[PDB]
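Undergrad: Before anything else, here's the structure in question.
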Amino acid sequence: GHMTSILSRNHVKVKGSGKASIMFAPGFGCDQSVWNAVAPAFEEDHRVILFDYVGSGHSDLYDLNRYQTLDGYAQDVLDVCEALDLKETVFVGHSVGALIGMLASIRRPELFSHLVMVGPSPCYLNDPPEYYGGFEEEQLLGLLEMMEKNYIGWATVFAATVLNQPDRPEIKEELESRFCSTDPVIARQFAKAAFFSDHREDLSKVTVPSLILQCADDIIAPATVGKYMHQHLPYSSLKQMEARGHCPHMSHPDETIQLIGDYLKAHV
């Protein structure tokens, strides 16, 4: 479609001002809203870009085919960069969003100055002896099933796994709520695209500099994957966050804001 429509479909909003722009991409089951505690801190010095995946960024409004693989999601990112008429932008992505950002940069690397990956994973499958995704093919298949047979029950089960912080319920209920509010068929398509994707082979093709924020006590993306990505991504830096779980941008906005801000102040 044309500029205005892309802007409509991906709920594109621009805030702040600066010579450079930082584009924030939601992880699974989330909308731009997950960035409320982190993104405004960069409006002072950068044009800040927020958006939702038409592939139901935890919301309504779409073509079946394009969102069966993450490429469709990377195509949204490209489409928005195009509607905004951007020449270059920093890209901040969470979980799948990071990978989605990665795939898009491989297609159009000139479009991205940096790839800040909060909690990435290039593959969730455990693959001894060289790779430990953190999941057994059957565990993933287990959740996908739970997701169909009973969606809402899954929304809560998974919200707990992702946060892995029993004494931080407000966040968990918010995550659970975000999951519940997302169309269950698309949620499942998205999850399949994410859980069964394998992008290890693609790591070597990334030419855009990336910062890997690995979380602590992360069941979704264990330390294994963060290190492994650092090892295979040609141009990267790996910072271990003190924050626990898979959603630092929600549970530890401040540490997230610092790490991201340092990294950028540095690489100007």
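We number each residue from 1, going along the chain as drawn.
Note that Cβ sites are derived from N, Cα and C of the backbone, with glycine treated the same way.
Here the residue is the original one, while Swiss-Prot reports the published mutagenesis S95 to A (Swiss-Prot position 96) with the comment Loss of energy stress signaling. The active site annotation in Swiss-Prot covers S95, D218, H246 and is backed by a curator's inference. According to Swiss-Prot, the mutagenesis experiment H246 to A (Swiss-Prot position 247) carries this note: Loss of energy stress signaling.
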Undergrad: Could you round the CA separation between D218 (active site) and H246 (mutagenesis position) to a whole angstrom and send it over?
TA: 6
Undergrad: Suppose we draw a 10 Å sphere around the Cβ of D218 (active site). How many other Cβ atoms does it contain, all chains included?
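TA: I count 24 other Cβ atoms within 10 Å of it.
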Undergrad: Would you mind checking how many other C-beta atoms are within 10 angstroms of the C-beta on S95 (mutagenesis position)?
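TA: Around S95 (mutagenesis position), other Cβ atoms within 10 Å: 25.
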Undergrad: Across all the protein chains here, work out how many other Cβ atoms are within 10 Å of the Cβ of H246 (mutagenesis position).
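TA: Summing over all protein chains shown, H246 (mutagenesis position) has 27 other Cβ atoms within 10 Å.
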Undergrad: I'd like to check the chain gap: with 2 residues not modelled between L61 and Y62, what is the distance in angstrom between their CA atoms?
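TA: Unmodelled segment endpoints: Cα atoms separated by 7 Å.
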Undergrad: Looking only at C-alpha atoms, tell me how far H246 (mutagenesis position) is from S95 (mutagenesis position), rounded to the nearest Å.
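TA: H246 (mutagenesis position) to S95 (mutagenesis position), Cα-Cα distance: 8 Å.
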